[PDB]
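Undergrad: One structure coming up, written as structure tokens, with questions to follow.
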Amino acid sequence: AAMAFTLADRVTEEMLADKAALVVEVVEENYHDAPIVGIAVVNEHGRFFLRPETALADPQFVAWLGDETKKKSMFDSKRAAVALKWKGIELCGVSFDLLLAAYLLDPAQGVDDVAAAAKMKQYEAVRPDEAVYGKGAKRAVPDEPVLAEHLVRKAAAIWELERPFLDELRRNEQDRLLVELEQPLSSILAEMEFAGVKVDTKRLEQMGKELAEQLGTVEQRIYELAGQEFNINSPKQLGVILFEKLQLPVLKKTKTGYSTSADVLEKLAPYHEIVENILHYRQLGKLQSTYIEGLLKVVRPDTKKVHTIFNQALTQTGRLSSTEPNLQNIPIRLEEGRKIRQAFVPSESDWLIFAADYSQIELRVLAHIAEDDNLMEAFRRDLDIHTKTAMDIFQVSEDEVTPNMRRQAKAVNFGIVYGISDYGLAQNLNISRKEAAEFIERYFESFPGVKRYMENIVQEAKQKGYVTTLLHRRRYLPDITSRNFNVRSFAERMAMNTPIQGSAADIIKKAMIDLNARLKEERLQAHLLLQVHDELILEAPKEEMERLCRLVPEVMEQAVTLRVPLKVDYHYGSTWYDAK
DNA sequence: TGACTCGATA
DNA sequence: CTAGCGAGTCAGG
Ligand SMILES: OC[C@H]1O[C@@](CO)(O[C@H]2O[C@H](CO)[C@@H](O)[C@H](O)[C@H]2O)[C@@H](O)[C@@H]1O
Ligand SMILES: [Mg+2]
């Protein structure tokens, strides 16, 4: 049965009620400076469809959109907010976002459209967006009749589902998580994405030229050492050269052939000079193809800025993800790739980049949740946690801790946060499972609180069916009861890791909200540009650096109060690279 | 187009 | 051993 609605030719007063489900449709996946193809409004007075040219040009409708007292319920309000920002229109009063609500109720459902969220409550009177717009190559905006009904059905679904979703969130003790954390954060992310980050394209282009030269040199050296030319970028062709032509030992297999991952190559390096060259080629090619070429492809030709899109409803732990471009995995470990960051610069003259990061937030969160006396004392003394761990597990004084010992203790600490595994640790440290098991046993002997925590959280996940974070985010773990060891073990590691990674996510998200409130109170021109899980990157006039040095770390350190202090380090400079 | 294998970040 | 995004090459639909 068709859904009744008014195909309005002009905006009317009954369309501007103080409570409504609103749909401002942007079909392009990347919504930056993208077209708004249609608008739908459902309220106490009925259902309406408005053509964008009409509504967005109407003074009354625009005022309604920006009126904080006129409440709107939507799905992915950030998409609409940003698309409107590019049009110079402000969207206010969004009191309910179905996408974020669905995400909080169950991140594993992968809700990506109204139909998916609705199906959670057995509501199916709305079509999936993919069904209406098509996949990708066959993607397109249908004729007005089809488009209008779809937008109205989505608005109708939002209108009907708000109550049941809010009711379940309340039962889950997630009502404040939606209203006081995720929704306000959505507006902040919208501002960050819209602002974008300025890129020194000339510098990237120069780097591209330098890499192309090096890539060619190493490429030729590889053919020379191999005695023939082949496609180095093909793990298949490479494997033939390495394990057949050059007779290198096969220390590991993938699933469809020879394994050529860096970890494998590093072990084969001593056998042939070609290996070190393959690794070098790998490094350079990664920088060239993924970063230099990737960034240059998405930088806006006019402003020279990149506008990432932070997916706020994707990760299973509560973290954000970044796309087109992903600005959360820009090189930093190796100097060569790190220089890429010199191309990220302030958007205005005489401004600087400011970066603040939490020091060991995950281990501090673990200390808090496990209430481990030894771990809490370590952070209360602000000790080097890896040296501290080495001292305890290897039973030596601080002065006796050697570099190799600290390295292994660090690997142990990573395993503890990830969900410790003798096999996983053994693989990471290139030792036997028995040896890794011994390190783990020593760790739990030194940190009995952590041991108790890991045991208890797994039992809790089994009893309740899910685990939670400090701010009540949840993750269901049905595999925790599997009778398949590998499947169950993965779930157990998730039970151990999610409260840690997730609570750290909760904390920085709250810090972002608190920070923006403080920046506004102080009327600072400084503003957020990026978030990279445990760090915040801003840009601001050089004259604001001294104030930021005190303000940002304090806001981040005070976002939440734990049993151990939170510590934030900071740096600033002329480019992202220099903010070190 | 999409399953794989690779590698970048925290 | 946790969580992401995405480029390259390859083959099964
Ligand atoms: O607008 C981001 C928001 O949209 C979803 C779908 O509801 O993802 C779409 O947009 C992303 C950014 O362009 C794409 O990476 C993704 O492929 C596309 O489906 C949500 O996942 C996200 O929260
Ligand atoms: Mg850090």
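Each residue's number is its place along the chain shown, starting with 1.
Just so you know, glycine gets a Cβ as well, placed from its N, Cα and C.
Quoted from Swiss-Prot for the published natural variant A:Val24 to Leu (Swiss-Prot position 320): In strain: X. A:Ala115 to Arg (Swiss-Prot position 411) appears in Swiss-Prot as a natural variant; the accompanying note says: In strain: X. Recorded in Swiss-Prot as a natural variant, A:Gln214 to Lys (Swiss-Prot position 510) carries the remark: In strain: X.
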Undergrad: If you count Cβ atoms within 10 Å of each one, which of the variant positions A:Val24, A:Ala115 comes out on top?
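TA: Answer returned by the neighbour count: A:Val24.
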Undergrad: Around A:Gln214 (variant position), how many other CB atoms lie within 10 A of its CB?
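TA: 16, counting other Cβ atoms within 10 Å of A:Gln214 (variant position).
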Undergrad: Rounded to an integer, what is the Cα-Cα distance in Å between A:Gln214 (variant position) and A:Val24 (variant position)?
TA: 49
Undergrad: Can you tell me how far the Cα of A:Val24 (variant position) sits from the Cα of A:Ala115 (variant position), in Å?
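TA: Given the Cα positions, A:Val24 (variant position) is 16 Å from A:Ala115 (variant position).
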